Amino acid sequence: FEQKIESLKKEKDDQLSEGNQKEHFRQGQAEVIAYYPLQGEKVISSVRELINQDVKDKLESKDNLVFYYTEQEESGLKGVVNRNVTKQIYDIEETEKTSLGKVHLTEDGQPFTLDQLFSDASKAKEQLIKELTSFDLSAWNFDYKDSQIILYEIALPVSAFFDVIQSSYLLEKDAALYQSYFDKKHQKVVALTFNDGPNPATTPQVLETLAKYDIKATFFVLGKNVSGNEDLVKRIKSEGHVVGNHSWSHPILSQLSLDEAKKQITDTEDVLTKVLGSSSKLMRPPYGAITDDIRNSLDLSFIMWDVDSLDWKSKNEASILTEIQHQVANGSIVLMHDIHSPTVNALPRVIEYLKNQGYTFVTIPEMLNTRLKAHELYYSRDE
Ligand SMILES: [Zn+2]
Ligand SMILES: [Zn+2]
């Protein structure tokens, strides 16, 4: 027997002596041998700590011989390596656990934690919990592989967090994915959108101006305004613009019962399909007021905005232009109302400014294209 124990100890030294320092002790009835890894000539402190924690809490006082040791592996992130910890218990019966635990490390042996992966730890945790539920941050157990963050498991595409990722930690494949994401994010597109029409006294001039400047827009029209304006609605579509649904009569939809709010929307789908032959399946709630139940009841995408021109409030062409100059960003969806003269009058200067800054004007379907799904809310190209 004694010779058998000696052979186990000799085998482990033959396997593990190099690059490790060997600790030996008894705890209770257990004999323990731990191989702590060196980085250069120094014990990796956070690995020694993880082993010692297991010794305190989980090591049972049985007549056994217990070994701990580690192996270095790649982490899947640039400049980060992992130590996997194996625990083996001999009673000759034996049982081992590989990756009993794992620590992530800089190449020089210092702790790397999940929060360091992100430029914004607070937002990332928020994004992680969100994607997590759909399926301290530093203390989160994780792995990284095949372009996914693995939570302890739960595997989440890394692409979902590119908004808050520290991209310098990405290896080649992920860095090319991030580059593509960044280039798309910096594509200079804007969607002009107009609520509350058609209005026979102003919409025709808006159409003439959009045609002059060789751009398209998206018009969220009221069902009640379609009667008597059918040829105007057809003209909006004939000139290449997109027509969406702005309810029948402009109530606060979230303050109606579910079926009355749904019917405000489907009555408007009905009249638009009758006049145009088709629906874009885009719906913008009056006042931005909507509920989850209404959204989940209808096969439509709900289009909000991120830039309010304030045309409705300022009623002033110079103010409208200033708001556009200061607020418009890549991917913005701009709210205007094609029902009063300040907006009509301001439009040429707004378009000239944005084209002079290098923007492309897009329709909502052009902007959202792949992203558009039933029930969902959209505030901009990306949000
Ligand atoms: Zn085994
Ligand atoms: Zn409106």
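Swiss-Prot numbering applies to chain A: residues 46-136, 142-185, 207-223, 233-463, in that order.
The header says X-ray crystallography, 1.4 Å.
Using the three backbone atoms N, Cα and C, a Cβ is placed for every residue, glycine included.
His417 (active site, proton donor) falls within a strand segment according to DSSP. For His417 (active site, proton donor), the same-chain residues that are 6 or more apart in sequence and have a Cβ closer than 8 Å to its Cβ are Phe274, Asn275, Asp276, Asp391, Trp392, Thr423. Annotated active site, proton donor per Swiss-Prot: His417, in sequence order.
What Swiss-Prot records for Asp276, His326, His330 is Zn(2+) binding site, and it gives experimental evidence as the kind of evidence. In three-state terms derived from DSSP, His326 (mutagenesis position) belongs to neither a helical nor a strand segment and is classed as coil.
For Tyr367 (substrate binding site), the same-chain residues that are 6 or more apart in sequence and have a Cβ closer than 8 Å to its Cβ are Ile332. According to DSSP, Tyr367 (substrate binding site) sits within a helical segment. Sequence annotations record features per position, and here Swiss-Prot assigns substrate binding site to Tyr367 based on experimental evidence.
Around the Cβ of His326 (mutagenesis position), the same chain contributes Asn275, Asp276, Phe300, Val301, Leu302, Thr348, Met363, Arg364, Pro366, each under 8 angstroms and 6 or more positions distant in sequence. What Swiss-Prot says about the mutagenesis result for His326 to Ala is this: Loss of activity.
Here the residue is the original one, while Swiss-Prot reports the published mutagenesis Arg364 to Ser with the comment Loss of activity.
DSSP assigns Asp391 (mutagenesis position) to a helix in the three-state reduction. Experimental mutagenesis is annotated in Swiss-Prot for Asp391 to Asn, with the remark: Loss of activity.
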For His330 (Zn(2+) binding site), nearby residues of its own chain (Cβ under 8 Å, 6 or more apart in sequence): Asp276, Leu302, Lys304, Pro366
Cβ under 6 Å from ligand 2: qualifying recorded positions of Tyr367, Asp391, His417: none
Per-residue Cβ crowding (10 Å cut-off), top of recorded positions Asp276, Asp391: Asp391
Other CB atoms within 10 A, centred on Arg364 (mutagenesis position): 26
DSSP three-state assignment for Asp276 (Zn(2+) binding site): coil
